[PDB]
Structures are given as C-alpha cells and as structure tokens.
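Input: a single structure, listed below in structure tokens.
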Number of protein chains: 2
Amino acid sequence: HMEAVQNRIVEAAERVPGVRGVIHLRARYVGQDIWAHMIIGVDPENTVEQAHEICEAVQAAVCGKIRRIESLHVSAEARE
Amino acid sequence: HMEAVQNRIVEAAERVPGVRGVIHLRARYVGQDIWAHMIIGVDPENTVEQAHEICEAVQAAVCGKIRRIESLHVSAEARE
Ligand SMILES: [Cu+2]
Ligand SMILES: [Cu+2]
Ligand code: NA
Ligand code: NA
C-alpha cells in the first residue's frame, strides 16, 4: 500500500512551483494515517522566505491530494 | 477503502474540460483492482464527436491519476 502513496506524495510535491525535485521522503503509517517528513530542492538564489513559501505550498498541495496524511513536515535544500 | 477512491474518481473527472458533473459512478473491486462505469454530463449543444472526445479525456485523466483502476467505461448525457 505504501509505495503507491509515496508515489502520489512525490508526484504532488513536484507539481508545485519552485520545487526542484523531492530530495528525501520518509513516510510511515500510524495506524491508517501517514506521517511524513519531506526535503524539497529549491533554487539557491531564492530567498529563505521564498523557500518557506514553497515548503508551505507543498504541504498544502500534498495534504489536499492525499487525505490519509495527518502530519507532513517539509524542509528545503539548495539544488542546482 | 472504496469511498476515498470514488471521491478521487469524481474529483478527477470533474477537472476535465467539458464535464458538467459526474451523473453516475458505479465502482467495484475485482480483487485489488477497480472496474468502473461512469456517466458524465455534457453541454447538449456539443456534437456527439465532442462528447466522445470528452469521455476519452475523462478516461485518460482518471486512469492516469488512480493506478488501481483496470477498467473504466465513460458515457455522456446532456446536462443543462
Ligand atoms: Cu510564513
Ligand atoms: Cu474516437
Ligand atoms: Na514572496
Ligand atoms: Na473536436
């Protein structure tokens, strides 16, 4: 069941403007719910505020598309 | 499990240009796979060919977003 969900999470995150791939995704079931931590790539010349905005947009996109996610943390790293 | 999938099918179909709602959706599991029949609404002033094109686009959209669907038939009815 988990691989199909992880595929949906990556696909959803990579559709958000400013995401330069999903660098890392760790998802685990807590019961029927998913809790996940994500690192996305961003343009190194983005501001820290812009990177924060992208992470928030990823959280909204992924949580809106995948109903079973009850916790999602998104961080950013420079990617070239 | 099925209600979440049916919600995804309707949401995916209603995002296609030319769809005037999902009129009917009957989904059933065959094993782990979903087989489904859908009726979408279309503009009565569309041509039959245009309606056929919309149905084909719905099939592509839904099957592309919901990996477990192994059979999907889409028909159209005039909706006002
Ligand atoms: Cu903020
Ligand atoms: Cu044709
Ligand atoms: Na900004
Ligand atoms: Na046409």
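Please read every residue number as a count from 1 along the shown chain.
Looking at the header, which is where the method is noted, we find X-ray crystallography, 1.5 Å.
Each residue, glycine too, has its Cβ placed from N, Cα and C.
The secondary structure of B:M38 (mutagenesis position), as reduced to three states from DSSP, is extended strand. Here the residue is the original one, while Swiss-Prot reports the published mutagenesis B:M38 to P (Swiss-Prot position 250) with the comment Severely impaired magnetic response, cells make very few, small magnetite particles, less MamB and MamM protein accumulate. CTD no longer dimerizes, CTD has cannot fold properly and is unstable.
Record note (Swiss-Prot), mutagenesis B:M38 to L (Swiss-Prot position 250): CTD behaves like wild-type. The unchanged residue is displayed. A simple way to gauge crowding: the CB of B:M38 (mutagenesis position) has 23 other CB atoms within 10 angstroms, across all the protein chains here.
As a published mutagenesis entry, B:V48 to R (Swiss-Prot position 260) appears in Swiss-Prot alongside the note: Loss of magnetic response, still stabilizes MamB, CTD dimerizes, binds cations, dimer interface is tighter and twisted. Secondary structure at B:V48 (mutagenesis position), as computed by DSSP, is helix.
Cβ-based neighbour count (10 Å, all protein chains) for B:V48 (mutagenesis position) stands at 9. For the mutagenesis result B:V48 to W (Swiss-Prot position 260), the note given in Swiss-Prot is Significantly reduced magnetic response, many fewer, much smaller magnetite crystals formed, still stabilizes MamB, CTD dimerizes, binds fewer cations.
Under mutagenesis, Swiss-Prot gives B:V48 to G (Swiss-Prot position 260) with this note: Nearly wild-type magnetic response.
A mutagenesis experiment is reported in Swiss-Prot for this position, B:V48 to P (Swiss-Prot position 260), and the note states: CTD dimerizes, binds fewer cations. Loss of magnetic response, still stabilizes MamB.
For B:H52, the entry in Swiss-Prot reads Fe cation 2 binding site, with the evidence type a curator's inference.
According to Swiss-Prot, the experimentally introduced change B:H73 to A (Swiss-Prot position 285) is described as follows: Wild-type magnetic response, no change in magnetite crystal size, number or shape. For the recorded site, B:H73 (mutagenesis position), the DSSP three-state label reads strand. B:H73 (mutagenesis position) is surrounded by 12 other CB atoms, counting those within 10 A of its CB over all protein chains shown.
In sequence order, B:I23, B:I39, B:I40, B:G41, B:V42 are the residues near B:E77 (mutagenesis position), counting only same-chain partners six or more apart with C-beta under 8 A. Here Swiss-Prot notes a mutagenesis experiment, B:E77 to A (Swiss-Prot position 289), with the remark: Nearly wild-type magnetic response, fewer magnetite crystals of normal size and shape.
Summarising the annotation, Swiss-Prot assigns Fe cation 3 binding site to B:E77.
Put simply, B:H73 (mutagenesis position) is 12 Å from B:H52 (Fe cation 2 binding site) when counted between their Cα atoms. The distance from the Cα of B:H73 (mutagenesis position) to the Cα of B:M38 (mutagenesis position) comes to 6 Å. Residue environment of B:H52 (Fe cation 2 binding site) contains 15 other Cβ atoms, counted within 10 Å of its Cβ in all protein chains.
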